[PDB]
Amino acid sequence: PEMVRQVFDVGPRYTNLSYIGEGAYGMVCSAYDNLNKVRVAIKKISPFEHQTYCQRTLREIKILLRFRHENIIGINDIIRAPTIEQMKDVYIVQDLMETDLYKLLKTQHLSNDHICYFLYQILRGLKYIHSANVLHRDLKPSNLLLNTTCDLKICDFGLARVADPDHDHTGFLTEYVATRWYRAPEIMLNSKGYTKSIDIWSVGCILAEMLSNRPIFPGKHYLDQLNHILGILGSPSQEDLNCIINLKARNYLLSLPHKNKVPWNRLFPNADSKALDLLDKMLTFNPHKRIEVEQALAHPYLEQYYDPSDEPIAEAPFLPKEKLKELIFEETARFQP
Ligand SMILES: *[C@H]1C[C@H](C)OC(=O)c2c(O)cc(O)cc2OCC[C@H](O)[C@H](O)C(=O)[C@@H]1F
């Protein structure tokens, strides 16, 4: 088997490997597809020792095999051993992109036209995801891939879940898995992240980061994340506080000194005014007042791209590790000769 840094056993169809980056449970390589005569991306996954890893791998495979959308990366092939006894790793083959938005923002300033086009494609993909009753729950620059002509695709459904708004309520300061800087304020107050507004907040954070090439809320631990959010949004209104019935969460907010809102055009003096208007509506403190994906697509900032007939929706909306390995084996059987 061909080896990189680690067994990367994808031959003989896929040859001439090059290291790219990292997935959750293994590395990502580029390779030559000898059948299709094009280079592809391959992610190695080794989840079978841990139950939670098998959960993350199975649910992502299930979601991506049903999804078909121009702004969501698809699974072209899945490589694994012919038997459950022999399969230790799984390889996911996907289109080879040029970069991810995290790396791009490290060194490239975006024109307003690029910001607009990137945001349009994120929301177009997100409309499809949400139309399937699915939440991505970990949107961030490193999970957005771009090709050489700036077509954008959403990657990593590792933390995705079916929406469950009737069971979203939780206590104050309960732990959360998704990446800190892109967490909506209600995660730290009273939300399990089971509603679609959790994704819109992350997109708002991504928009702000495209405007300035730096994360807008770079919190350095759990409750510090809320410090950063309130430091820019200012203190929540009485009405928004009244929507927080949990006493521990509400009294925490009531204990804070008053904070003024920082105007978006002071933070982003170069930004298009329409982009800042949409940014404000995505980074709304109250999740029930936060703009939804279809409203965001219809916002004037995105007028040159908006076309609901060309923004498709899903046709079909949505355990011991040994049973999960068996389910992963079964879910990947369609790609076997
Ligand atoms: C999803 C992982 C897929 C395999 O990533 C890619 O396809 C991919 C690509 O085609 C080109 C480049 O330059 C990077 C890349 O993935 C980078 C890894 C990414 O930031 C996350 O860690 C992922 O795993 C990704 F969402």
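By Swiss-Prot numbering, chain A shows 9-13, 15-327, 336-354, in order.
Cβ from N, Cα, C; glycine included.
For 23-311, the entry in Swiss-Prot reads domain 'Protein kinase'.
Listed in sequence order, the residues of the same chain lying 6 or more apart from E31 (ATP binding site) and placing their CB within less than 8 Å of its CB are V37. What Swiss-Prot lists as ATP binding site is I29, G30, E31, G32, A33, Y34, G35, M36, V37, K52, and the listing cites experimental evidence.
What Swiss-Prot says about the mutagenesis result for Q117 to A is this: Reduced affinity for DCC. Strongly reduced affinity for DCC; when associated with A-123. In sequence order, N222 are the residues of the chain that are 6 or more apart from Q117 (mutagenesis position) and have a CB within less than 8 Å of its CB.
Quoted from Swiss-Prot, the note on mutagenesis experiment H123 to A is: Reduced affinity for DCC. Strongly reduced affinity for DCC; when associated with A-117. In sequence order, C159, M219 are the residues near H123 (mutagenesis position), counting only same-chain partners six or more apart with C-beta under 8 A.
Residues or ranges marked as active site, proton acceptor in Swiss-Prot: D147. In the three-state DSSP classification, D147 (active site, proton acceptor) falls within coil.
Sequence-distant neighbours of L155 (mutagenesis position) (same chain, 6+ residues apart, CB-CB distance under 8 A): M106, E107, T108, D109, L110, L113, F127, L161, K162. In Swiss-Prot, the entry for mutagenesis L155 to A states: Reduced affinity for DCC. The structure shown retains the original residue.
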How many whole Å apart are the CA atoms of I29 (ATP binding site) and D147 (active site, proton acceptor)?
21
Taking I29, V37, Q117 as the recorded positions, the residues having C-beta under 6 A from ligand 1 are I29, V37
Could you give the Cα-Cα distance between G35 (ATP binding site) and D147 (active site, proton acceptor), in whole Å?
18
Shell list (ATP; ref centroid = CB of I29, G30, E31, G32, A33, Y34, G35, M36, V37, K52; cutoff 8 A):
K53, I54
Based on Cβ atoms within 10 Å, give me the single least packed residue among the binding-site residues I29, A33, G35.
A33
I'd like the number of other C-beta atoms within 10 A of the C-beta of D147 (active site, proton acceptor), please.
21
